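Enquirer: Have a look at this one.
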Amino acid sequence: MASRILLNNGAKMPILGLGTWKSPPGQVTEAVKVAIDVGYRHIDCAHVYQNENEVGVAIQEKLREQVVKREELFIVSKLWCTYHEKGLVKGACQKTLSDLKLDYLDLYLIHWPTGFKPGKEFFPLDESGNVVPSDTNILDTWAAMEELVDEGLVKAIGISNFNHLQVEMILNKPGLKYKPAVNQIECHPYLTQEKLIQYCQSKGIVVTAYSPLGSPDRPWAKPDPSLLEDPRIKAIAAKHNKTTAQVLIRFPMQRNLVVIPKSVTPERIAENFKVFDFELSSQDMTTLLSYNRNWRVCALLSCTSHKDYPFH
Ligand SMILES: NC(=O)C1=CN([C@@H]2O[C@H](COP(=O)(O)OP(=O)(O)OC[C@H]3O[C@@H](n4cnc5c(N)ncnc54)[C@H](OP(=O)(O)O)[C@@H]3O)[C@@H](O)[C@H]2O)C=CC1
Ligand SMILES: O=C(O)COc1cc(F)ccc1C(=S)NCc1ccc(Br)cc1F
């Protein structure tokens, strides 16, 4: 299969990237180095993950080694919720740029639609545990994102964890200058996202699937359904002489999605890339879709009263 998808900014995005949430800072530099050595050309990052400096060390070393050229990499990061303010967006982007050792990002996303009170804490709470909102809306945040394109800091802008109506808000914005290129959302066989994917794809927005393996290392995991251990998915994998993870990665690829599995295990980083030499049948695809149960890795009770919390 073709390795890149065309975005509505005219640039091409690798359909397979390396996730970095939870990648320990003492492991992620090697993980990214290995990933680039074995063919990855897309890294998914975020300031809130607290490891962009270490990701950046890897990127810079591989550029300095001339393993890759900068134009061949597709580096994605995300604006955290406490920086939804006109006067904070540029500096947030620039901190990410400085940490990643870059002069531009290929794609910069609004990480979640909700703005929170600015400050040192990533999740400012009231004394009863509710997140403290910002009054700044997704449209004003979007205008700030558009400025980053116009200043050369980012080549593309997009959104993440935006629901149907929030995507529509963005598309209907008065004076919209740049459409979102991407909506990055959770997507896997237990949360197949057909409705949101069809909406987004119908509008030309590319969808990136996060937590494609069901985020087994998520910190709130309970001893919960498990994609990697689902014998029905294992059976499809066995039939194709592939791993369950490889099936779980190939699945979104054949839906015209980008997918960003995370690993810090070198052998798995390599395994996860070996997904361009086999095809799931239409019956396999429909069978995997049939496993939907509307199960989310990423949700957060403290944020559920925010006006713009995306999920119900
Ligand atoms: N925009 C957003 O709000 C969000 C974005 N994301 C992005 O998506 C990425 C991927 O999602 P994430 O939630 O991390 O979870 P994933 O679904 O990618 O699962 C990661 C887990 O799977 C394990 N694993 C990886 N490959 C294999 C394999 N071949 N066999 C068995 N186990 C394997 C990893 O172990 P190990 O590392 O030990 O090898 C790790 O424990 C994130 O890292 C982040 O970049 C995720 C959530 C939210
Ligand atoms: O968010 C990620 O990329 C991965 O997850 C995280 C990554 C971090 F570095 C810190 C917190 C999270 C959490 S708890 N994320 C879920 C979450 C956050 C905010 C809102 Br609005 C809703 C929600 F569901």
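Chain A residue numbers are taken from Swiss-Prot; in order, the displayed residues are 1-223, 225-313.
Method on record in the header is X-ray crystallography, 0.8 Å.
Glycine is treated like the rest: Cβ placed from N, Cα and C.
Feature table excerpt (Swiss-Prot):
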{"type": "MUTAGEN", "residues": "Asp44 to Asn", "note": "Reduced glyceraldehyde oxidoreductase activity"}
{"type": "MUTAGEN", "residues": "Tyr49 to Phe", "note": "Complete loss of glyceraldehyde oxidoreductase activity"}
{"type": "ACT_SITE", "residues": "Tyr49", "note": "active site, proton donor"}
{"type": "MUTAGEN", "residues": "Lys78 to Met", "note": "Reduced glyceraldehyde oxidoreductase activity"}
{"type": "MUTAGEN", "residues": "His111 to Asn", "note": "Reduced glyceraldehyde oxidoreductase activity"}
{"type": "BINDING", "residues": "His111", "note": "substrate binding site"}
Enquirer: Of the mutagenesis positions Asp44, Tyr49, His111, which one has its Cα closest to the Cα of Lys78 (mutagenesis position)?
Expert: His111
Enquirer: What's the most sparsely packed of the mutagenesis positions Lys78, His111, counting other C-beta atoms within 10 A?
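Expert: So among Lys78, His111, the mutagenesis positions given, the one with the fewest Cβ atoms within 10 Å is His111.
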Enquirer: I need the CA-to-CA distance for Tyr49 (mutagenesis position) versus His111 (mutagenesis position), whole Å please.
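Expert: Rounded to the nearest whole number, the Cα-Cα distance is 11 Å.
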Enquirer: What is the interatomic distance between the Cα atoms of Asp44 (mutagenesis position) and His111 (mutagenesis position), given in whole Å?
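Expert: One finds 12 Å between the Cα atoms of these residues.
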Enquirer: Using a 10 Å radius around each Cβ and all protein chains in view, which of these mutagenesis positions has the most neighbours: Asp44, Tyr49?
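Expert: Sorting the candidates by Cβ neighbours within 10 Å, the top entry is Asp44.
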Enquirer: What three-state class does DSSP give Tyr49 (mutagenesis position)?
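Expert: Assignment for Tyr49 (mutagenesis position) reads helix.
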